[PDB]
4 protein chains.
Amino acid sequence: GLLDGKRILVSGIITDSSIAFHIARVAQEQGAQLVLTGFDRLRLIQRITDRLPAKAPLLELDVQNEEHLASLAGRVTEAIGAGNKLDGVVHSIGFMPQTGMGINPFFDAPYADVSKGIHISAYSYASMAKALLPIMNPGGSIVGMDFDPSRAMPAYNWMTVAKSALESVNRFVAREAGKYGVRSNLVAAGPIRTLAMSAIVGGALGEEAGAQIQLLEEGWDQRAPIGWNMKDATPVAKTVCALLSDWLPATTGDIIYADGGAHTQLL
Amino acid sequence: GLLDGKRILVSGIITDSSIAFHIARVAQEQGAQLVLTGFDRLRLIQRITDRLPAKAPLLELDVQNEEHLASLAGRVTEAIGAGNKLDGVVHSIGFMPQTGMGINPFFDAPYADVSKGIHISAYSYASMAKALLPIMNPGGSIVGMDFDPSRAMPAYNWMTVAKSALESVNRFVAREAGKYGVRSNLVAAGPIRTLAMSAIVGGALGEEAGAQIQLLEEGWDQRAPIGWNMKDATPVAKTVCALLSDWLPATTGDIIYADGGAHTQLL
Amino acid sequence: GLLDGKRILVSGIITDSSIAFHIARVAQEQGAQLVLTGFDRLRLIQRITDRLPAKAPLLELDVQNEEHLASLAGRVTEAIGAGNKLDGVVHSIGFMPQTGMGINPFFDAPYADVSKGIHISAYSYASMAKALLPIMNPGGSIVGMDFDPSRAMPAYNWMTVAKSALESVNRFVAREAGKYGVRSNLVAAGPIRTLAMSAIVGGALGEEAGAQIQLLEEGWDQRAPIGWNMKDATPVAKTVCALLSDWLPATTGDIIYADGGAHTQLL
Amino acid sequence: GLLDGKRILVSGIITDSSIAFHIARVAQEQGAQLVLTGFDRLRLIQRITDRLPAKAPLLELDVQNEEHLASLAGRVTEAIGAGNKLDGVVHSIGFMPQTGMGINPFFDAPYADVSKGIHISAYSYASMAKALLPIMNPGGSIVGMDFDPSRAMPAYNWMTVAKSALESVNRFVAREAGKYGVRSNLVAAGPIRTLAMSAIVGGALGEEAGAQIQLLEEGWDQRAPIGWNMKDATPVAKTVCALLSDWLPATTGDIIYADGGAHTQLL
Ligand SMILES: NC(=O)c1ccc[n+]([C@@H]2O[C@H](COP(=O)([O-])OP(=O)(O)OC[C@H]3O[C@@H](n4cnc5c(N)ncnc54)[C@H](O)[C@@H]3O)[C@@H](O)[C@H]2O)c1
Ligand SMILES: NC(=O)c1ccc[n+]([C@@H]2O[C@H](COP(=O)([O-])OP(=O)(O)OC[C@H]3O[C@@H](n4cnc5c(N)ncnc54)[C@H](O)[C@@H]3O)[C@@H](O)[C@H]2O)c1
Ligand SMILES: NC(=O)c1ccc[n+]([C@@H]2O[C@H](COP(=O)([O-])OP(=O)(O)OC[C@H]3O[C@@H](n4cnc5c(N)ncnc54)[C@H](O)[C@@H]3O)[C@@H](O)[C@H]2O)c1
Ligand SMILES: NC(=O)c1ccc[n+]([C@@H]2O[C@H](COP(=O)([O-])OP(=O)(O)OC[C@H]3O[C@@H](n4cnc5c(N)ncnc54)[C@H](O)[C@@H]3O)[C@@H](O)[C@H]2O)c1
């Protein structure tokens, strides 16, 4: 296995179409031993993760909760056994209140809503690194999920701002993680049809937003020299595993694009 | 004058070494009629602005205050006369609590502090545009101040994250401002010895931070093919005026670098 | 005038729809004294430039000719009067053999053809700077024309490669020009309907190429928050003049986008 | 092995300190079957490659020779057996005449010299893809070696221009390779002490150039959050293998940085 022998924490599973679900599956398929973290709906998450090809302890983590973060490393050591450390950490967490996205005008998102989304989507990447670096091995790897924010786009609005912040946060985390011999990188994925995304295409955030996202997705597949399949999260999961492995040992504070190559093409 | 006939709002004056002070002076020298906004220390700001070559009404604006923002456009119309509109807006506002900068570890900044700094330094750019676009003329120009955050740097820490967010916010504001025939751009300046900056070089934020900033400044002048004078804000002020003029009419959602060309050179 | 008192060399006029024609007109309108250079069809170019609002000496310059380059500075001093120096230089020159563009497959362009196009389109920017820097004043400005090559696009093929090279060349020229107190920058323009461009939309380079360029142009106007008018070179000409003026005195080795803001937006 | 079962062509071995030598070794260690190409000194190259952990046919390829390129695919099919196709191609080829580098002024490089270097260093990436795509399997991978040219640097001069061109060429090759289900990417490596590099540090290209390169190398290790060891090409070789594997299946037309993370940090 690509990840034979590695212990890896994976956050952000909420359904079987979560990107993190597929990351965890591929990791296990490749020999990794996992510990999982979940937010709020733990009974639901345990039931969902029963389907992973191997068993994995599930810990609760609300990244807005300072007590969960304070105790996190202790709980992970319990789950993996004293004297053992993590080789990998996957941050697959994101959220923006509805007022910060969709047909709600960009200017009408209240700061308290934006702030919550930046807290969960960007700041928390630093939070998790802080909690977990003290229990990671040299040669370890932290990975977060990015959506390319270098240009503005319809509908995504404040979530795109949050991703811009996350990319900057990642460059600082690399500085800190480096002292532990640990790498920190983001994977910028193409659009993937998770439950939330389908809901949005379905009009959950307004009809104009839905039309624009659908148009965004189609342009993506068209631009990608190898195509893009929004229904298949597997190529994204493999890329995260590549970064978790020993095969990109000199890459840190960086962004790997798993997007079909769409971002390298104009038309 | 470059700005003959234009009405321009300029925020962010707090001392005579403020970048906004120099922006206002050059603007007046070039024919602009100004309205100013100031935060908290209004008696002090009025006394400082008495030195500008022309008189200009001073309005109070705390960008964290929804009532100031709600009433802002009304107060500006009063100051410039009903039936008159702004041709320009200068956002020169920034702040990060001390815990988000300097030798205080990156991981130790509490979210409430980071959030305040992102509110003032990034979100407020959207806030001001929202308040002011309804009273701007076609062909108008909004300009904000940026410090190039595309790479991590010592000491600047969470302020750099805030600037990453601001750059993303600027691209969205351009989308909105475009409907009014208005441009939105940032100026990325080299480091300038304002009062705060000198204090930091002096060790106000820890000795290690001060040493790194001083080293940052020296490397800048060295890399800049035309040099960089941290004691002279004038070349920055001129660049902002260039963007306020009619001479960059097809540039928007963009960043103009006034940094001596330092960012284009590695060594 | 924005350029009152400045002496400026402007290359690249071949017809009245040339971008350089419009650059020269706006410059003269703003007080500049011009010297022009033309390639090959000098009788035609003189007849075209008779229409400029002021008279200007026309010198012959084939940038592939080492003797023209060797003698250039001497001929310019003759035209503007001994003891006088240039304040500005405009490089508006570009060419790629047909085999390097359009429906001719990317892989089928012979190196000799690509090389000719890189010579004229990229190397020559360094050539002109070398010839002219010895006769420029401190505070001077060199400007070249760019088409944003950071992403691949249909049809433009090897010309896009040439522009990638030009951007890199510009960063080096800034290093050299800096010793003379001279700036060097590119303007990245949106697509403009010159004679060549219309011919291409008309199918001169194959029907598939024409269809793609037309589609490129439409997407541009759509993405640009302030729109893009491919039939109007004026906003581009003004931007070049902005860079020729004293109003961007700390910008060098850089790229200014005059493209309606299209490159800052994804959809 | 990471590359179990894959057939891979590797160019650019000239000594045992060549980056391509280390790429080939790691590939073989990971299960790949190799075919090698060499330029000019074939007796020397065969003797050097005898040290690889497995045997591999050596073919002659001068990328400036149209007959070598025309016959290349035929010769590779012979070496790997009719009915067999390549899964991978490594372009590790670069050259710039001495006049285009070092203390020789940037402006003094003659175009014929620059052109030769762009031919070998940039155009040839397209040349090799053209020759080899007809004999590659779906899911295949082409990889080239890059040195980050996004900013100008002392000494590297026209070689940096060549790399700028190569990055642009790579984005076009991805467009073509995509039709075959093949990816195309570059690896941007930190500086590595090959024979040529040591010679340059030793003053082979002038003392000023040597001093600047040495200073470049030191700054690199300092900026890299995980450090950079210029004497160890292994982390670069692993990264190339990562791209040759099935573990980055949605990345194309892109650049992966194997540079210690140096390019993500300012100071
Ligand atoms: N779906 C896409 O098209 C797309 C594309 C690129 C990147 N991404 C990113 O990938 C990541 C995963 O998203 P997804 O598409 O798998 O969506 P998802 O809804 O399946 O998962 C998002 C996860 O974030 C968790 N979360 C929300 N608030 C939390 C908090 N307070 N504490 C802990 N966890 C919290 C949710 O429980 C959920 O598990 C996100 O960062 C997203 O921005 C998504
Ligand atoms: N000084 C530098 O080296 C440097 C470099 C590049 C960019 N910048 C940016 O330029 C801008 C101006 O900074 P400066 O260097 O002139 O510093 P400064 O201290 O002189 O001005 C900052 C201004 O922000 C104002 N401010 C703070 N909180 C506010 C709030 N709640 N509401 C309204 N105003 C508020 C302050 O009153 C002050 O006037 C900032 O955005 C800064 O980040 C500074
Ligand atoms: N038209 C567009 O959509 C567009 C967009 C962005 C940038 N540009 C760039 O603007 C510049 C001007 O192009 P244009 O659109 O005005 O086209 P144009 O055909 O009007 O002008 C190109 C000029 O280059 C000159 N030239 C060709 N070979 C030469 C040589 N050997 N020596 C001296 N001059 C030579 C021609 O005489 C002509 O005057 C070019 O660099 C072009 O790439 C064009
Ligand atoms: N050494 C570094 O610090 C560094 C850093 C980043 C990228 N790179 C790149 O890595 C690649 C390999 O370089 P290296 O450092 O291993 O140097 P090297 O000298 O060991 O290898 C360069 C190879 O290019 C070959 N070559 C030259 N002309 C050729 C031609 N006409 N046809 C076929 N082959 C030809 C040479 O035979 C040699 O094998 C180059 O592209 C280089 O630019 C090098």
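Residue numbering for chain B follows Swiss-Prot; the residues present correspond to positions 3-269, in that order.
This deposition comes from X-ray crystallography, 2.2 Å.
Placed from the backbone N, Cα and C atoms, the Cβ positions cover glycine too.
Counting every protein chain shown, 21 other Cβ atoms lie within 10 Å of the Cβ of B:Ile21 (NAD(+) binding site). Swiss-Prot lists B:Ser20, B:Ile21, B:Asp64, B:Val65, B:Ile95, B:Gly96, B:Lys165, B:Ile194 with the feature NAD(+) binding site, giving experimental evidence as the kind of evidence.
According to Swiss-Prot, the mutagenesis experiment B:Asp148 to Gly carries this note: Confers pyridomycin resistance. Has no impact on the susceptibility to isoniazid and moxifloxacin. 14-fold decrease in NADH affinity, while no effect on catalytic activity. Sequence-distant neighbours of B:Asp148 (mutagenesis position) (same chain, 6+ residues apart, CB-CB distance under 8 A): B:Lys165, B:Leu168, B:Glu169, B:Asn172, B:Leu188, B:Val189, B:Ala190, B:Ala191, B:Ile257.
Neighbour list (B:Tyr158 (mutagenesis position), Cβ cut-off 8 Å, at least 6 residues apart, same chain): B:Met103, B:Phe149. For the mutagenesis of B:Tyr158 to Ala, Swiss-Prot gives this note: 1500-fold decrease in catalytic activity while no effect on lipid substrate affinity. The structure shown keeps the original residue.
A mutagenesis experiment is reported in Swiss-Prot for this position, B:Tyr158 to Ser, and the note states: No effect on catalytic activity. Annotation note: B:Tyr158 (mutagenesis position) sits in a coil segment as assigned by DSSP.
Listed in Swiss-Prot is the mutagenesis experiment B:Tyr158 to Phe, annotated as follows: 24-fold decrease in catalytic activity while no effect on lipid substrate affinity.
Sequence annotations record features per position, and here Swiss-Prot assigns substrate binding site to B:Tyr158 based on experimental evidence.
According to its DSSP assignment, B:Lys165 (mutagenesis position) is helical. Counting every protein chain shown, the number of other Cβ atoms lying within 10 Å of the Cβ of B:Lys165 (mutagenesis position) is 28. B:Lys165 to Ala or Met appears in Swiss-Prot as a published mutagenesis result, with the remark: Loss of enzyme's ability to bind NADH.
B:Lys165 to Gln or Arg appears in Swiss-Prot as a published mutagenesis result, with the remark: No effect on the enzyme's catalytic ability or on its ability to bind NADH.
Under mutagenesis, Swiss-Prot gives B:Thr266 to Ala with this note: No effect on catalytic activity. Loss of phosphorylation. Does not alter growth of M.tuberculosis. Long-range neighbours of B:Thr266 (mutagenesis position) (same chain, six or more residues apart, CB within less than 8 Å of its CB): B:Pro227, B:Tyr259.
Checking the binding-site residues B:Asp64, B:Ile95, B:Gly96 against chain D with a Cβ-Cβ cut-off under 8 Å leaves no residue at all. Taken in sequence order, the recorded positions B:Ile21, B:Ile95, B:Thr266 that lie near ligand 2, meaning a CB under 6 Å from one of its atoms, are B:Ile21, B:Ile95.
Using a 10 Å radius centred on the Cβ of B:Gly96 (NAD(+) binding site) and all shown protein chains, the other Cβ atoms total 21. Here the binding residues for NAD(+) are B:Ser20, B:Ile21, B:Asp64, B:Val65, B:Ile95, B:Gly96, B:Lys165, B:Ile194. Their largest Cα to Cα distance works out to 24 Å. Listed in sequence order, B:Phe41, B:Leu71, B:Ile95, B:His121, B:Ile122, B:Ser126, B:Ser129, B:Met130 are the same-chain residues at least 6 apart in sequence whose CB falls under 8 Å from the CB of B:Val65 (NAD(+) binding site). Chain C has a C-beta under 8 angstroms from the C-beta of B:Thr266, taken from the recorded positions B:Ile21, B:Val65, B:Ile95, B:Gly96, B:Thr266. Not one of the recorded positions B:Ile21, B:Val65, B:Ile95, B:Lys165, B:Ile194 has a CB under 6 Å from ligand 3. Long-range Cβ neighbours of B:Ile194 (NAD(+) binding site) (same chain, at least 6 residues apart, Cβ-Cβ under 8 Å): B:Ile21, B:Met232, B:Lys233, B:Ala235, B:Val238. Ligand 1 lies within reach of none of the recorded positions B:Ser20, B:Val65, B:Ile95, B:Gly96, B:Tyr158, judged by a C-beta closer than 6 angstroms to any of its atoms.
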